[PDB]
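Working notes, beginning with the structure itself.
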Amino acid sequence: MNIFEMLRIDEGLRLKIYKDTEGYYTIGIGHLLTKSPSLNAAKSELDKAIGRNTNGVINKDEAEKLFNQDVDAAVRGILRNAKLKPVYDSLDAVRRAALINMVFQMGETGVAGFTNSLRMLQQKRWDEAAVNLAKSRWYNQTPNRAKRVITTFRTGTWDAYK
Ligand SMILES: [Cl-]
Ligand SMILES: [Cl-]
């Protein structure tokens, strides 16, 4: 298992514009297009992202390309972030995947706001961090995906995904 296969299981793949769990316009592998209510603002963003007139539909390759850019941006955002970097550096390879996952879903700002859990992860207090992570809107809103990520942090293995 790796970060790509991990996120592909969590986000799924859709080749037509859809609305995410929060109601925002998304396409492909969890690629947020816009937070605006307008399907037209979404189609515009889409065409801009792909470099062609898409009429709201993309092919697999295009979806995968967006996905590659997004994972790359996620990692690089972690590395440039003063709060996140030290956490990432301290972690093993599996747990690094778990933080990348959170960043991909909720953005660098959002994750960086989990101050207490971050400190617990850094100290390698696994069970405590899992309990703290669960007291969040995140876990309450997407509990199945959250539990999987949390288990990855608790255990350090890919069990939740197998
Ligand atoms: Cl983009
Ligand atoms: Cl869920």
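In case you wondered, yes, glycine gets a Cβ from its N, Cα and C as well.
In three-state terms derived from DSSP, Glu11 (mutagenesis position) belongs to a helical segment. For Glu11 (mutagenesis position), the count of additional Cβ atoms within 10 Å of its Cβ stands at 20 [all protein chains shown]. As a published mutagenesis entry, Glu11 to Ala, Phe, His, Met or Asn appears in Swiss-Prot alongside the note: Complete loss of enzymatic activity.
Among the mutagenesis experiments that Swiss-Prot reports, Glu11 to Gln is described with the note: Complete loss of activity.
The feature active site, proton donor/acceptor is assigned by Swiss-Prot to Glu11 (among others), with experimental evidence given as support.
Annotation of the published mutagenesis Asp20 to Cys in Swiss-Prot: Nearly no effet on specific enzymatic activity; the original residue is retained in the structure shown. Taking the Cβ of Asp20 (mutagenesis position) as reference, residues of its chain lying under 8 Å away and at least six apart in sequence are, in sequence order, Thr26, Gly30, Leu32. Reduced to three states, the DSSP call for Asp20 (mutagenesis position) is coil.
What Swiss-Prot says about the mutagenesis result for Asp20 to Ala, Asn, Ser or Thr is this: Complete loss of enzymatic activity.
Positions annotated as active site, proton donor/acceptor by Swiss-Prot: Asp20 (among others).
Among the mutagenesis entries in Swiss-Prot is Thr26 to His, noted as: Facilitates transglycosylation more effectively than hydrolysis; covalently bound substrate. Using a 10 Å radius centred on the Cβ of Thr26 (mutagenesis position) and all shown protein chains, the other Cβ atoms total 20.
Under its mutagenesis entries, Swiss-Prot includes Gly30 to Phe with the note: Almost complete loss of enzymatic activity. The enzyme is destabilized by 1.5 kcal/mol. Within 10 Å of the C-beta of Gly30 (mutagenesis position) we count 19 further C-beta atoms, all protein chains included.
Feature annotation from Swiss-Prot assigns substrate binding site to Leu32, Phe104, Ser117, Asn132. DSSP assigns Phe104 (substrate binding site) to a helical segment in the three-state reduction. If you take the C-beta of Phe104 (substrate binding site) and look for same-chain residues 6 or more apart in sequence within under 8 angstroms, you find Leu7, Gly30, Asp70, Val71, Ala74.
Listed in sequence order, the residues of the same chain lying 6 or more apart from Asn132 (mutagenesis position) and placing their CB within less than 8 Å of its CB are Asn116, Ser117, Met120. In the three-state DSSP assignment, the secondary structure recorded for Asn132 (mutagenesis position) is helix. In Swiss-Prot, a mutagenesis experiment is listed as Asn132 to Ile, annotated with the note 5-fold decrease in enzymatic activity.
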